[PDB]
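Student: Before we start, here is the structure in question, set down as structure tokens.
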Amino acid sequence: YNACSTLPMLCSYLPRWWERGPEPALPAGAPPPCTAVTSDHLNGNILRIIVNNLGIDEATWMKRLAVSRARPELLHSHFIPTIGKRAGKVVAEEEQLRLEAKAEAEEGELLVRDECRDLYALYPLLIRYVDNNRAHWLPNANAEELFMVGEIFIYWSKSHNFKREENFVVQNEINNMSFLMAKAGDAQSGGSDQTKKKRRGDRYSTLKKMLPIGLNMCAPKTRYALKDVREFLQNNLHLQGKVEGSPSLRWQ
Amino acid sequence: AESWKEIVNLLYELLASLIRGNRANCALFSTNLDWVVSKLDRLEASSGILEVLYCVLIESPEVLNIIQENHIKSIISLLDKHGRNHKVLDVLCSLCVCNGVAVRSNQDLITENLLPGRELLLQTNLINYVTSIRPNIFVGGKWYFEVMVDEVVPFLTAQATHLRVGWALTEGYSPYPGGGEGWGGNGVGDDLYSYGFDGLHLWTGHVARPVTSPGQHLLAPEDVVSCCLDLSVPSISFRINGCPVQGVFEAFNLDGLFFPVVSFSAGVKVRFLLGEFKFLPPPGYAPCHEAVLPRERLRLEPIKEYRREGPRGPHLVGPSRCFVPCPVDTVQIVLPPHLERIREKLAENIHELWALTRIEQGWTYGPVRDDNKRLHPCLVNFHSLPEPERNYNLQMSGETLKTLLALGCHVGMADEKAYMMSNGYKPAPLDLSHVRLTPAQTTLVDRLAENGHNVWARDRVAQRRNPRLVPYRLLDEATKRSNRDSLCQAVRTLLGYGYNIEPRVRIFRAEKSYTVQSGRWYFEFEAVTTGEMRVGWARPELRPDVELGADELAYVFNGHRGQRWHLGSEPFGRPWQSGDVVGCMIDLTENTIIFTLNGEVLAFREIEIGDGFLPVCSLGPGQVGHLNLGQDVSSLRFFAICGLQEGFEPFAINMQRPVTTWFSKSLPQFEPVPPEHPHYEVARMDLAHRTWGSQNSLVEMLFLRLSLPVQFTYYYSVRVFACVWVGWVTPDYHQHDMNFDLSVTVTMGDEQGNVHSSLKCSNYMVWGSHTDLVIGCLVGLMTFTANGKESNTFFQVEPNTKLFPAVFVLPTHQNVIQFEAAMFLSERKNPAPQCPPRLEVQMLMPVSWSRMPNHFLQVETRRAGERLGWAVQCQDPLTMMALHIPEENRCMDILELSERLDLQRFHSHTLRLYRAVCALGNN
Amino acid sequence: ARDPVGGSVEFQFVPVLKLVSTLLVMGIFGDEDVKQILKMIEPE
């Protein structure tokens, strides 16, 4: 794949692209050597193939809907890093929602930890390999233009991060690092303040100031809504967990 | 006795301490007023005496009644002894007024002793904004240009409208509108030469020499004022609409290229009948519209320009850069005959290649070199018809490779030597068909083509006024795409031969007021040029005089290459494509700093709060920039990213006002030497004199500018004991290094040239193990006394002007200089004579240095332009609100004192003073 | 807004309101303008 660095020869690669429509994963691991050769193709028309590569990410996302050979798939996520599209981000929002439903299932394993969570800890390392691919997803200029659903999708990515605040399992996840981010996500939390009325908050120094009152909510997320746009109190509920996450940031 | 001055001062302080809280002490001191005044004259520990007097005045009206009409004059004189000490003024206002009542008389004496005296107290007035205009081309033969006056509005606003016109050069004239020089902008430089207003005449040093016009008139929307300048000799003479303004300028340095100038003020327009001539008098001249020779088209410019009128806002800009007559060898070094045969081979190959190009136009060989069609001797083998009918190659191409040994190349042997059916003669060249040159060797081809064109250029003076006369250093890269790349075709045969081919910086800054030490703060730097643009936070205290980079106080990021600088380079970043705005973010409380390329996060993490950081631009000499801070609208690519989110608010959210800033000014206005210069020691002492020395090993030159102008008998003296340019300085001056002497005369003609005498001189002076002394007499005209002995004096000027006595020493490392019929150190002060010497607090030592930060000015000019006529125009004048240091006069807006606040304190006390001077209703 | 309008906002006010005040005292004003002040301050 490092070695990558006749119009009909390109037609054979279109047939190689057809092999991808069929996608047993061990035969596919070697394709990442072929997918890295596609980076040489990027040198334009090859961006349409990268749109096809976006559907490839949606295919690895189906694995995410539900061990060490998955680490070799994380080495294929390393090939993703060379590739590091917005409708595919909505499919990535479906991938993150798949990760949301699954990380909340990992949280149910943590309820078992109350009296065991060690099998979740291997999933915690495998969930970390998913997060490698999120660095490739981090592109964020398009999210600036969203400040909505892209952010609400990031809110879905964000809700999952509340469970990272919850403990000994994460030390087993540190062991994955021994065997071997989220602040850029916080861009999206600010979208709750909204466009030109957000400039008015600076006159107040508009919703972010009421959101700053909400930082006090987490000192005590049903309670954020109790004080009372109730959807904006639900945006404060994202901030309520984020401030108790800021108490976790005291560790940092 | 060395403890003794401290002791005495300590005693005054004691006494003072006894005085501040009581009336009675003062009552006892009422008899001591004459005594106190007797003691104030002392010049070493006067401050305590001052506190004394002060408190006494605070607590004794009677003493105000008593004080004599001259002891007070002794006090004003004290102030003149001490220069700018605010305390004395507090003393004065204390004199003015009692417990409530006042002695009106002594106050009126204060005024007559002050206000007419002008010079002691700082004083102020105002101008209107001044704006010079120039044609784009600098001159370095005789030239001529035309300037019709479309419009004048002489008396709008309090000022008479400015509209001076004259010649100038890029070093002694750098017109920054925000003040400088005694109340103006054009006509001020020794390097600039000028004209205007009543009686025509001129301004140099902003001196109004009143050479009368043949007849007459001012400047009104009529005259086609016009100018000429002979080459070498600066025999400038203005002309009023076809009537020359007599004999004028003569004999001046040609230090750098000369260019035409037209300053203006108010609602005024002027047209250039150039491209349209009207009046072209003979002086060996050639017209200036024809002066569009280089790449640039002819055009007006406003000179220097530190704020171009850009779209979203005024861009920061300048200086860019700027020398031609000189052929520089194409046939020097000999070509060895082993290679000369291949010189004649590759030349015959490229001559036959000359046959494979022009024939496409239908040209054909045979035989006379007719200009018509189908007739050249060149379309054949080069050997056949001597070396003039085939001068296109081996007569000269063989010489061109002699240049390859002469223009800076050391060539070696390395490889074996090497269809239209066209009319006349038909060889198709090989190996020119597969050419592969090394890319620097095309630049070497530029040296070859230029060096060769230069010799033709030297007879070009014997000619229409060819645009070609200038060297390829300044030409289109189209004619250069021909004459240089055609030389590469001779070099294209060499690839077949296979032979080897081995081979003023600017700065800007925010208001100190705005030095936040707390709060969150993003800030913009909108891009223009992608060069050394570098910008970042910095503490105010750093010299803008120092170049940015290696300084503790100024964390910054480059506009190019992309490593950040602090205390030299600290690499981490990357550069940017032009027009990519560079924003940045700073935590406060937390120390971190983070530069961003349009919101692209990566900077100076972990530092400390201090003075309070400010943004600071710093352009390279060629580079151009822009800035805007605050306005929520200023949130394009950049603040819209992390800036909206993290709460890092921009400056102008806080304020209605646009931010004030200071451009650096390459002009070295004098400043007093700080203790801790990198090192120039100085020591005052009693025969009164002072001592000197470089001490540490350290670099070039000392422009030793003593502050004090001579008034219009007295000797003045400066021994030296270790090559050095003695010669008393002109106050308005500037430039750096060498200067022997790179600094001036004017005929006072009556058009005839008979002249009512002719003058102008010292616009300074220069000189070259016996010690060196200087006892020059004055009052009048200058009388030099080189090496103690008399040696004549070329200088002589006394139009009642004030001027400097000083020297530009080059250091001999250790003990650089000594320093000092009746002694001068007295007449300089008001109480002339009082003959005995008296060194004192205002005996200043302000050396000129370099770059300093003058204010940007929030608003100034509204100029509008035009072409196929160049009828430039501008509208409503706005004031140069300003004051000046009365000595060495230099207009400065008062607000400039806000930051060099010591003078603000002095001024403010002047105002307290006057306020006391009113005496509650004195009229 | 911390412009400051001069000398940290408030210091800017003093002298001007001083002028107004004294100038008001001297018989220049109103008529009108002092009425502008009173509408400026109550408001009513």
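Going from the start of the chain as shown, residues are counted 1 onward.
Header entry for method reads electron microscopy, 5.7 Å.
Cβ atoms are placed via backbone N, Cα and C, with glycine included.
While the structure shown retains the original residue, Swiss-Prot records the mutagenesis experiment B:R104 to C (Swiss-Prot position 615) with this note: Decreases threshold for channel activation by K(+), caffeine and 4-chloro-m-cresol. Decreases inhibition by Mg(2+). In Swiss-Prot, a published mutagenesis experiment is listed as B:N241 to D (Swiss-Prot position 760), annotated Impairs interaction with FKBP1A. Swiss-Prot documents B:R492 to C (Swiss-Prot position 1044) as a published mutagenesis change and attaches the note Decreases protein stability. Among the mutagenesis results in Swiss-Prot, B:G498 to S (Swiss-Prot position 1050) has the note: Decreases protein stability. The residue drawn here is the original one. What Swiss-Prot notes for the published mutagenesis of B:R509 to W (Swiss-Prot position 1076) is this: Decreases protein stability.
Map the listed features onto the structure and describe their local environment.
Tutor: Counting only same-chain residues at least 6 apart in sequence, those with a Cβ under 8 Å from the Cβ of B:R104 (mutagenesis position) are B:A919, B:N922. According to DSSP, B:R104 (mutagenesis position) is assigned to a helical segment.
Other C-beta atoms found within 10 angstroms of the C-beta of B:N241 (mutagenesis position) number 14, with every protein chain shown included.
If you draw a 10 Å sphere around the CB of B:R492 (mutagenesis position), it holds 23 other CB atoms from the protein chains shown.
For B:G498 (mutagenesis position), the same-chain residues 6+ apart in sequence whose C-beta sits under 8 angstroms from its C-beta are B:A414, B:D415, B:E416, B:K417, B:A418.
Secondary structure at B:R509 (mutagenesis position), as computed by DSSP, is strand.
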Student: Using Cα coordinates, what distance in whole Å links B:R509 (mutagenesis position) and B:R492 (mutagenesis position)?
Tutor: 53
Student: Taking CB atoms only, which of the mutagenesis positions B:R492, B:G498, B:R509 fall under 8 A from chain C?
Tutor: none
Student: To the nearest whole angstrom, what is the C-alpha distance linking B:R492 (mutagenesis position) and B:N241 (mutagenesis position)?
Tutor: 58
Student: Including all protein chains shown, what's the count of other C-beta atoms within 10 A of the C-beta of B:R509 (mutagenesis position)?
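Tutor: Taking all protein chains shown, B:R509 (mutagenesis position) has 23 Cβ neighbours within 10 Å.
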